[PDB]
Each structure stands twice: as structure tokens, then as C-alpha cells.
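Enquirer: Following this message is one structure expressed as C-alpha cells.
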Amino acid sequence: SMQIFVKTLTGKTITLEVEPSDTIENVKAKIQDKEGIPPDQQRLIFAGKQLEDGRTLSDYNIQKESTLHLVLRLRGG
Amino acid sequence: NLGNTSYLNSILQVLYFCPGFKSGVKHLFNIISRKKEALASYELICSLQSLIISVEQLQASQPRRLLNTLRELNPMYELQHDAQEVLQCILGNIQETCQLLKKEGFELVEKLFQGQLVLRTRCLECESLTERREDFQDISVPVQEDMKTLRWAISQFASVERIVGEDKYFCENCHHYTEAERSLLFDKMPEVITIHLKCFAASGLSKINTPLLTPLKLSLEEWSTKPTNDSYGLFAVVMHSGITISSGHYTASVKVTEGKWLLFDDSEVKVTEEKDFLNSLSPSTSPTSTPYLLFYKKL
Ligand SMILES: COc1ncnc(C2CC2)c1-c1ncc2cnn(Cc3ccc(-c4nc(C(F)(F)F)cn4C(C)C)cc3)c2n1
Ligand SMILES: [Zn+2]
């Protein structure tokens, strides 16, 4: 329905065809299909806010051409 | 026993030494506590202020309690976690409290961390331009292409990139899939600039060990919409010590602002001169503590 951009780990930009009702789990599944990163290892940041699992893109007001940033978790303790 | 939560410690230290943060917390604490005299988001402000007080009294002559506030606001934070991820929680719930309190110095996070980005897209057939405005709290840059300077890393983030092939841009003017050039430019510049180095990689997830040539003074003008006249300077570096992304130990190094770098290893403090600290950040030294978060303050 609409196309959004994702900046991968190397700065390269990819595109996703998503619906306004799509959940964050669905978006992370699509990113895996293009990048090969498991959904549980993915963190998506839009407009400085992290996308939480279970919410929809309409909740965060992600429209066409909106850019998500894909980062991993660097655990430390 | 303190260093068991070095993801929350190291972030708390940069925030403590962040220009105008503690004053922002105490201003909101007064309003918060006076209203209490006259809810879990209220706890974060109260918990943060107590921690700010605790460091003050010791320095003049708690990280656990902050974590119990986080265990309610965030279910995971009750293990080893990501330092930058905790930064979002503290800096996000403070603004959430502010957005509620303002409705009832209220721009604590917005004036200090948030900025504005202009995302311009240029179709290569019709040569039309479309723009987007997005907020940002940190500039997530790559570390390896797939010695390199931070100028190269930000350029990979903000310079004109050409999306081609499988990632073709859908132009509404042409009504067809098209090649496009994307160039994100900074419009509004906050007082604290965080640069999140994506030192992780993928092939099979690994941690890139070679750092970039981090500069002491950085100018974000070439990727700014306006001809700026302002530069930025390092005042804090959070590092990650380890060989895998699934475990490690975070450290912090904040500049004294007298003119040195405190090294924060669990519960120790070791002052380091300006030249030696910059030497230890060079890639040729093979730093065991790979830089993760870089913070710059406006001069
Ligand atoms: C700023 O530390 C923190 N901030 C926020 N959260 C935290 C932890 C979550 C609790 C800390 C934190 N973490 C670890 C330790 C270990 N000891 N201490 C207290 C301390 C720290 C720095 C100093 C100190 N300051 C200076 C000067 F800069 F003023 F010159 C020189 N010295 C030295 C040279 C005497 C004096 C006392 C820590 N504090
Ligand atoms: Zn076009």
C-alpha cells in the first residue's frame, strides 16, 4: 500500500511495501527477508522513538517515505 | 557489586555530566514534588533526582533503585542490556513526564537532545524533490563499509545516496518504480549530539572491532541545510568491552567541564590527560574497548 525506507547496518537504504495496519512484527519479518537478521535481534527507531512489538505502523504515524533505522543490541553488564 | 548493571551506570554518568541535565531534573523535581504535596513516570524523576543527589554528596568531599523504576516502565529491565537502549528509556520517559506536567524548563529532552532532519528524495527520471521532517535524538552512523574517519561515517549517513535495483523508489509523479537519490540534512541542532556507532555487523552477527578516527572537534555543516557557523566537541564516550555482541562490559569517559577524562570502570575513577585518552582512541592502538556512543556538546 505504501513504501517506507529502512537504513540497514551498513548505511545502505532498502525499501519495504507495508500497510498502515501492519504490526511491528510484520515489518521485522520483511526486513529479515531482505537482510537476514532475526526479528528478536532487530531494533527499529523512527523519529527517535523505538518501535515496540505488538503495535501498528498507524500508531506511530509512519506514512509513505518514512525512514526507519535498523540497529542491533550490544549487550553489556 | 555495583558494576553488575554497567549498561545503566555508564549512561547515568554521561547524563550526570551532560550540560544542563541535572538542573533540568531538579527543576522538574520541584514541580513534581510540590504537586505531590498538593505515577510511575513521577517515580523516574524522583528516583533520578535522588541518584543525582547521591553522586553529589560523595563527590563533594542508587543505580539499583533507578532500575526498579525501569522495571515498571519497561518489562525487560528487571541480565545484560544495550547502553543506548537504556538512554532512550530515561530520555523518553522524562519527556513523557514533561508532556504531562506541561499540560498540568518543561522542554527538558526536546531542547537538549531532539533535533530536526530534512529527508530529501530526488527521482532520477522526473528529477522532482520530496521532503520529510523527522526528529532525531542521535545520529546512527556505520563504522565499516560493505583508516576511516567520523567525517566518512556521517557522510555515509547524510551524503547523497543512490537507491537502485531491488530498492527502487516509487515515484508518484511518474507512477513507476524509479531510481532515486536520498540526502538527509540536519535542520535544527540540539545542544547534545549523540553519535551511535553501529559497531555491530551481519553476514552470523559479529562486532566490528576497529574504531573510526574520532575527532575532538566536529563540524556538521556539509550536511546542514543552512550555512552554519557552529562546531561541536567531544565530552563523553561510552565504550563496549568484549568480542561478541551478546555479552560485554560498558565503560564511560567524560571530559571534566578541569580539562581531563575520568575513566569509569565499575566503581573506579581514573583521571587521564587529554593527549593520552585521544591516543587510546586511535584504531592503530587496537582499542580493547570499542567506542559505541559518542557525545558532542555545542561550543
Ligand atoms: C559522575 O559519576 C557518576 N555519575 C552518575 N552515575 C554514577 C553511577 C550510577 C551511580 C556515577 C559514578 N559511577 C561510578 C563511581 C565511582 N565513584 N563515583 C563517585 C565519584 C565519581 C567521580 C568523582 C570525580 N569528579 C571529579 C571532577 F570531575 F569533578 F573533577 C574528579 N573526581 C575524582 C577524580 C575524585 C568523584 C567521585 C562514581 N560515580
Ligand atoms: Zn519521478
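Don't overthink the numbers, they just go from 1 along the chain as shown.
Here the Cβ of each residue, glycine as well, is placed from N, Cα and C on the backbone.
Take a look at what Swiss-Prot says about it:
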ACT_SITE  B:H249  active site, proton acceptor
MUTAGEN   B:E127 to K (Swiss-Prot position 444)  Strongly reduces interaction with WDR48 and activation by WDR48
Enquirer: List every residue in the same chain as B:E127 (mutagenesis position), at least 6 positions away in sequence, whose Cβ is under 8 Å from its Cβ.
Expert: none
Enquirer: Going by DSSP, give the three-state secondary structure for B:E127 (mutagenesis position).
Expert: coil
Enquirer: I want to check the contact list for B:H249 (active site, proton acceptor): same chain, sequence separation of six or more, C-beta distance under 8 angstroms. What comes out?
Expert: B:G3, B:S6, B:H240, B:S241, B:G242
Enquirer: Taking DSSP as the reference, which of helix, strand or coil describes the residue listed as 'active site, proton acceptor'?
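Expert: Reduced to three states, the DSSP call for the residue listed as 'active site, proton acceptor' is strand.
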